[PDB]
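Below: one structure, written as C-alpha cells.
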Amino acid sequence: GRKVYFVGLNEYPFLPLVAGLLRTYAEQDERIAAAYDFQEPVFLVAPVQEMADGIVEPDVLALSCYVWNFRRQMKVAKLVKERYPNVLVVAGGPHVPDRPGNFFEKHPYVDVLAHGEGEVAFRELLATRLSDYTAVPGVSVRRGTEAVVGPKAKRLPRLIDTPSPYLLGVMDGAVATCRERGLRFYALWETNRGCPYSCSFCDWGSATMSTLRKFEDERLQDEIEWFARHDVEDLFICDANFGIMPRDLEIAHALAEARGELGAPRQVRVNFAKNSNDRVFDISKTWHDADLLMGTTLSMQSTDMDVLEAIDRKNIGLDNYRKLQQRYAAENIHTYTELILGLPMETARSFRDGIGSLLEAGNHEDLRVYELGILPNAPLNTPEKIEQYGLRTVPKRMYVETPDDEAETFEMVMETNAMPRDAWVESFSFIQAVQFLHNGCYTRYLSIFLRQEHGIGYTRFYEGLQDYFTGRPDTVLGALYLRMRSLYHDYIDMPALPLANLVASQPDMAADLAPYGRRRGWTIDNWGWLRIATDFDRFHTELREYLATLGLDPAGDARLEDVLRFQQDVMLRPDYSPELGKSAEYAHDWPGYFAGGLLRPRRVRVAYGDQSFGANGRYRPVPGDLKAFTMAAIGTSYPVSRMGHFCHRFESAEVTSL
Ligand code: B12
Ligand SMILES: C[C@H]1O[C@@H](n2cnc3c(N)ncnc32)[C@H](O)[C@@H]1O
Ligand code: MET
Ligand code: SF4
Ligand SMILES: [K+]
C-alpha cells in the first residue's frame, strides 16, 4: 500500500492526536483505507538525519507544523524529497501561513499546505491522489515555486461527528511507545473547537473569532471512560474557554467520577473561560475535591484600557476580579493570572501598575508572564498592526542546540511605541522579582503588612526594592536584579539564548542551582527563589536596611520586628524535619491576620507541623537533602508549581495563646 507518514514532533511527550484525527477521518472513505498504509506517527524528538532515515518508501509525508517543530520538519521533508521525488509533502498546523506568498521559494520540497482545521482537506488530498490538488478546499498547492490558493476550507459541522482515534485503538502504539521508553505523556483532548473572542496576539486552535462547534456527547463520554480504563494519568484539554458551555460542568463531573472509580485521570490541564462565571467555579470546586485541578485560569494579558482596546480584549473588571479572588480563596481553590509583556500601547508604567493592582485585588500567589511572540496567523501579524503600534521583534531560538535551519525560532517583541527596549528589560526583571519574592512568599507577608498597616502600596514596595537594590551590587537581591538586567539585554541581542532553556544556557546561573538539582527548564523565577534560599540570612539583614530607607527602621518598631521574624520563620528551609516540626513565639497573631482576620497584639506560640508539600502533598522534606528540599520548596519547573509550596501552611499550624 501507499505508505503515509506523519511527523509532529513535540519536545515533551504529547500523544499524536492530529495524526490520529486525520487518519481516522480519512479512513471513512473505504478506498482510502484500502489504498493507504498509515505508519506509526513520529512525535518523539530524534536527530534530523535519523528521523528522515526512518521514513522508508513514503507515498505521503504529512507534517504537523508548530513553532516548536517547523524548521526540523522542513529539513526532514527536504531530505525525504531528495530520496523520494514522488512523495507528496503536505504541511499543516498553525505555523503554516494563511497567506503563503513566497513560501515554496524557501521550501520547494513542500507540495501542499493545509490551512486551519485539516480533517476535510487531508481526506480530499488522499482521495485526489488516487483519482484519474488545486480543487481541494482548504489548501494551497505549489506550482513551481508559486503558491496557488485553492478554495476556502470546509469546516466540520457545528456538531462534530467524526471517528475517535482513541476509541479506534490507533493511539495505542504511541502510548506503548512512550511507556516502553519510560516517558510520562500527556493525552490531548478536545470537547469543542474555536474561541468566540478576538485577542489579537492569539491563534488558539487556528480558530479564534469563530463560532463554537461541539464534539458529540457520546464520543466524549466514551473517551472519558477510555482514558480512565487505560490509566491515562495526565490529560490536557485543548478548549479555549472551559466552562463556557453548560455541558462543561457535566464533563467535569464525569472526569471526577472516573477518577474516583478507576483512579485515572489524575491531573487535568485546561484553560478556563475568559468570562469566568459560576460554572467555572463549580467545575473548579469539583476538580479541587477530586485532586484533578491544576489551577483556575483568571487571565488578563493586560490591565490597561488602552492596551486591551488595542488587542481587542475585554477583561473582567478589577472589582469583580477581587470578588472572584475572595470567593476562590475562601474555598482554598488555586487560581492564576497570565500577563503578556510588550503588548501594543503598554508602557513600563502601566505594566508595573497593573501588576500592583492585581496584588491589590487579592492575587498574591500566582502571577505568570510571557514574552509576546508573533504567531504566523495571529491578527497581530500584519504589516498594518505591527506598524500601528511600532512592534519591534528579534528572532529568538526556542531551545539550546547544529545548523541554523534545524533550530526552531520565533519572533519576539522587545520594543513598541509605548515601551522602549530598556523599559522592557527593567519591566521583565520587575515581574520576575515579584514572582519569586511575592508569589514565592519571601516578602509577601511583609508587603501585605506594610500595605495594610503602613500605607506602602504594592507597586511602590516592589519598585522601591528594584530601585534601591539595583544600586547595591554586593547585596543578595541587588545581585539578582543586576544579573537579570544583563541576562535580558543579552537575551535581546543574542538570538541563540533560548526561550525554553535560558537559565540552563548560562553556566553561572546553572551552577547556582546545581546543588538543588539537574534541570534544563529552570525558570528565572525558580533561580531567584533558590538564590535567596542560599543566602537567606544575609537577604534578611539587607532587607532591614531597605526598610530603614522607607523610614521604617525595625530597631525601633517592635511590631515590625515581630512580623519580620514571622516572615523569616514561615519560609521552608533545607533543615526542616517533618518529624521535628518548627515552632516560634510572636507578639501578634500573624496566622490569623494573614488568614484575613484583624491584627491583634495577642502573644502566641506557632507550631508548624507540615508533613508534605505540593499540590497533592507528594513532596516530603528530608532534612539535609537539598534535592528533596527543592521538590518540596518549589516543585517542578515545568509545569509551573505554586500550589502548596514555598512556606509552611500557617493556616493549619497549632497557634496557642501564651
Ligand atoms: C497543548 C498545547 C501546548 C503544549 C504542547 C503540545 C504539544 N507538544 O504537542 C504546551 C503546554 C507545552 C504548550 C506550550 C506552548 N504553546 Co501551546 N498549545 C497547546 C494547545 C492548547 C493544543 C494543541 C493541540 O494539540 N490542539 C489540538 C489539535 C487537534 O488541533 P490543531 O493543532 O488545531 O490541529 C488541527 C489543524 O492545525 C490541522 N493540522 C495540524 N497538523 C496538520 C498536519 C497536516 C498534514 C494537515 C493536513 C493538517 C494539520 O488539522 C488539525 C485537526 O483539525 C494549542 C491551542 C489549540 N487549542 O490548538 C496551543 C498552541 C499550539 N500553543 C501555542 C504557543 C504559542 C505555545 C508556546 C510556544 C508559547 C506560549 N504559550 O506562550 C508554549 C511553549 C513555550 C516554551 N517555553 O516552550 C500556539 C502555537 C502557534 C504556532 N504558530 O505554533 C497555540 C496555537 C496557542 C496560541 N497561543 O495561539 N502548548
Ligand atoms: C494560554 C495563554 O497563552 C498566552 N499567549 C497566547 N498567545 C500568546 C502569544 N502570542 N505570545 C505570548 N503569550 C501568548 C496568554 O497569556 C494566554 O492566556
Ligand atoms: C486559552 S487563553 C486563556 C483562557 C481564556 N481564553 C482567556 O483568554 O482568559
Ligand atoms: S487569549 Fe483566550 S479569549 Fe483571547 S483569543 Fe486566545 S483563547 Fe480566546
Ligand atoms: K484565524
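So for chain A, numbering is Swiss-Prot's, and the shown residues are 9-140, 144-412, 416-672, in order.
The way this entry was determined, per its header, is X-ray crystallography, 1.8 Å.
The backbone N, Cα and C atoms fix where each Cβ goes, and this holds for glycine too.
The feature cob(II)alamin binding site is assigned by Swiss-Prot to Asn18, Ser72, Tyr74, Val75, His103, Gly126, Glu127, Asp214, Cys249, with experimental evidence given as support. Sequence annotations record features per position, and here Swiss-Prot assigns [4Fe-4S] cluster binding site to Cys206, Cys210, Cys213 based on experimental evidence. Summarising the annotation, Swiss-Prot assigns 5'-deoxyadenosine binding site to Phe212, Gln312, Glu349, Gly384. The annotation that Swiss-Prot gives for the mutagenesis experiment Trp76 to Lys reads: 50-fold decrease for all three methylation steps. In Swiss-Prot, a mutagenesis experiment is listed as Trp76 to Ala, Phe or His, annotated with the note Slight increase in methylation steps. Record note (Swiss-Prot) on the mutagenesis of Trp215 to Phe, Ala or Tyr: Markedly slows substrate methylation. The mutagenesis experiment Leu383 to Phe is recorded by Swiss-Prot, whose note states: Reduces the rate constants for all three methyl transfers.
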Work out how many Å separate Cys249 (cob(II)alamin binding site) and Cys213 ([4Fe-4S] cluster binding site) at their Cα atoms, rounded off.
14
Neighbours of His103 (cob(II)alamin binding site) among the recorded positions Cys210, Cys213, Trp215, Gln312 (Cα to Cα, within 10 Å):
none
Are there binding-site residues among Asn18, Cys206, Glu349 that sit within 10 Å of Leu383 (mutagenesis position), Cα to Cα? If so, list them; otherwise say none.
none
Using DSSP and three states only, what is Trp215 (mutagenesis position)?
helix
For the recorded positions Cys206, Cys213, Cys249, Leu383, which one has the sparsest Cβ surroundings, going by other Cβ atoms within 10 Å?
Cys249
How big is the cob(II)alamin site in terms of the longest C-alpha to C-alpha distance among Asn18, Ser72, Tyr74, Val75, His103, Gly126, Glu127, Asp214, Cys249, in angstrom?
21
Given the recorded positions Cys206, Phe212, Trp215, state which is nearest to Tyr74 (cob(II)alamin binding site) when distance is taken between Cα atoms.
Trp215
Within 10 Å of its Cβ, which one of these recorded positions (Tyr74, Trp215) has the largest number of other Cβ atoms?
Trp215
Which one is closest to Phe212 (5'-deoxyadenosine binding site) in space, judged by CA to CA distance, out of the recorded positions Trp76, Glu127, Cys206?
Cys206
Going by a 10 angstroms cut-off between Cβ atoms, which of the binding-site residues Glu127, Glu349 has the sparsest surroundings?
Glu349
Anchor-to-anchor distance, in angstrom and between Cα atoms, for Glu412 and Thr416 with 3 residues unmodelled between
6
Tell me the Cα distance separating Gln312 (5'-deoxyadenosine binding site) from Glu127 (cob(II)alamin binding site), rounded to the nearest angstrom.
32
